[PDB]
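These notes concern the structure reproduced below.
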Amino acid sequence: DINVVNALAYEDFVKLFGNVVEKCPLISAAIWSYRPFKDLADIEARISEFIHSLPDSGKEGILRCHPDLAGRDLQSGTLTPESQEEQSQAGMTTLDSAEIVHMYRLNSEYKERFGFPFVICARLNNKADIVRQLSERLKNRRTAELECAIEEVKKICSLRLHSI
Amino acid sequence: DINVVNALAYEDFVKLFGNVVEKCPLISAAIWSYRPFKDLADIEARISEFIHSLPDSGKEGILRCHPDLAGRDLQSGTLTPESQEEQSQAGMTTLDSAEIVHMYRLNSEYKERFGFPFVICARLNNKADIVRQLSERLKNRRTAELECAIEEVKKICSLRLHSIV
Ligand SMILES: NC(=O)NC1=NC(=O)NC1=O
Ligand SMILES: NC(=O)NC1=NC(=O)NC1=O
């Protein structure tokens, strides 16, 4: 109900919406300045607007706040609830030994090339789609890759918003 | 040693510097793009420039990521390590029921006016300085108070950085 949302104290707005962009509560905290909102779509547009106003370093910074698919945080039970649910949905929690070594290998190569983690919208992809895109995006130039990765962040955000 | 900082992987850099601006690891994460850093001052300068590049809503957003002095989080024991140590040094951890209630009311008035928390460098202020700044800054215009608050955020960041050092 956009009306209860629009009436939220900023503290409560940030508590509810503070993880729609992984570990970046600043983003949701920022867009509260633009209340009242017309609908959830208004909130989405404001968030996209904010992200796109950032320098490239800010975009890369957002990416660096994300945990690896099937990486240290998954295997340590230190993912946020959203990341944990999303990664299980994409099959990351039931990878076999060979699949885990492969994901490690693919992640290391990606981060070495680009200087941020590989990010994809897990809820929109299965295991196979994920390996396909990783191998694919590995071949991108940095500028094109940054745009690609931020689009996945925005998709993740939209789904997270709609799960609230 | 800046050489060692300059050699950190972003995962390690974010882990170590991710809380120099409260609950805003994004800023630490962003500035890693500009490495190598000449010195600590280059780091602070990149932080400052990043913050200054944000829209006003981003600056407000940063402030909104800070907990209240003596507030729910302190009482619940759910502050970040730095905030916890910083409020204890400013005398927020040994307040009686009266004072806790009084801090709550001052914070309520400020945040109702400005639409973000009252932020002060706690490691440079005692409990009486805190109440005094709270009352003076309540009079500021919103435009001015935003810049004043952000300066305090930069002060906190500088001392967090030097504590890491
Ligand atoms: N791809 C990632 O880097 N992280 C994952 N994508 C999601 O949507 N959730 C995650 O945990
Ligand atoms: N003033 C605040 O809003 N927060 C406090 N100032 C600090 O320096 N540390 C805090 O926890």
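Residues displayed in chain B correspond, in order, to Swiss-Prot positions 2-166.
The way this entry was determined, per its header, is X-ray crystallography, 1.8 Å.
Cβ atoms are placed via backbone N, Cα and C, with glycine included.
Per Swiss-Prot, the features are:
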MUTAGEN   B:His67 to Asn  Loss of activity
ACT_SITE  B:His67  active site, proton donor
BINDING   B:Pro68, B:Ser84, B:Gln85, B:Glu86, B:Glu87, B:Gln88, B:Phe119, B:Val120, B:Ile121, B:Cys122, B:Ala123  substrate binding site
MUTAGEN   B:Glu87 to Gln  Loss of activity
MUTAGEN   B:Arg161 to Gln  Loss of activity
Site diameter for substrate, Å, by largest Cα distance between B:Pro68, B:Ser84, B:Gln85, B:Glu86, B:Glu87, B:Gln88, B:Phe119, B:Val120, B:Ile121, B:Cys122, B:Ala123: 18
Distance, B:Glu87 (mutagenesis position) to B:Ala123 (substrate binding site) (CA atoms, angstrom): 6
CB within-chain contacts under 8 A for B:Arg161 (mutagenesis position), separation at least 6: B:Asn20, B:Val21, B:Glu83
Site of maximum Cβ density within 10 Å, from recorded positions B:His67, B:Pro68, B:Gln85: B:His67
C-alpha spacing of B:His67 (mutagenesis position) relative to B:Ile121 (substrate binding site), in angstrom: 10
Listed recorded positions adjacent to ligand 2, that is, members of B:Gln85, B:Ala123, B:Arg161 whose C-beta is under 6 A away: B:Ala123
Rounded Cα-Cα span from B:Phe119 (substrate binding site) to B:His67 (mutagenesis position), Å: 9
